[PDB]
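Before any comments, here is the structure.
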Amino acid sequence: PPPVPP
Amino acid sequence: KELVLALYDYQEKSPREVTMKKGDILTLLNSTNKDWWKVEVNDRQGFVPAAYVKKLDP
């Protein structure tokens, strides 16, 4: 899975 | 209605975010933010990461 956003 | 597919599970981490499971089909509400897309499932409207969904266009 990708990173979450900030 | 424009639709998006959940590519990965996402757990809500803030008040305006929605939880989805991988495979979920959601209504797209807004895709103007690069990082967060507004979606709709059931009686819920809120945000998920743009990278976790795919637009369902032929």
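Note that chain B carries Swiss-Prot numbering, so the residues on display, from first to last, are 969-1026.
So this one's X-ray crystallography, 1.7 Å, going by the header.
Just so you know, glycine gets a Cβ as well, placed from its N, Cα and C.
Listed in Swiss-Prot as a mutagenesis experiment, B:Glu985 to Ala is described as follows: Abolishes interaction with ACP1. If you draw a 10 Å sphere around the CB of B:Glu985 (mutagenesis position), it holds 18 other CB atoms from the protein chains shown.
One mutagenesis experiment named in Swiss-Prot is B:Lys1002 to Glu, and its note says No effect on interaction with ACP1. The DSSP secondary structure for B:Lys1002 (mutagenesis position) is coil. Listed in sequence order, the residues of the same chain lying 6 or more apart from B:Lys1002 (mutagenesis position) and placing their CB within less than 8 Å of its CB are B:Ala1018.
Annotation note: B:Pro1017 (mutagenesis position) sits in a strand segment as assigned by DSSP. Annotation of the published mutagenesis B:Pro1017 to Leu in Swiss-Prot: Abolishes interaction with ACP1; the original residue is retained in the structure shown.
When the alpha carbons of B:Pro1017 (mutagenesis position) and B:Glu985 (mutagenesis position) are compared, the span between them is 9 angstrom.
Counted within 10 Å of its Cβ, the other Cβ atoms near B:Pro1017 (mutagenesis position) come to 18, all protein chains included.
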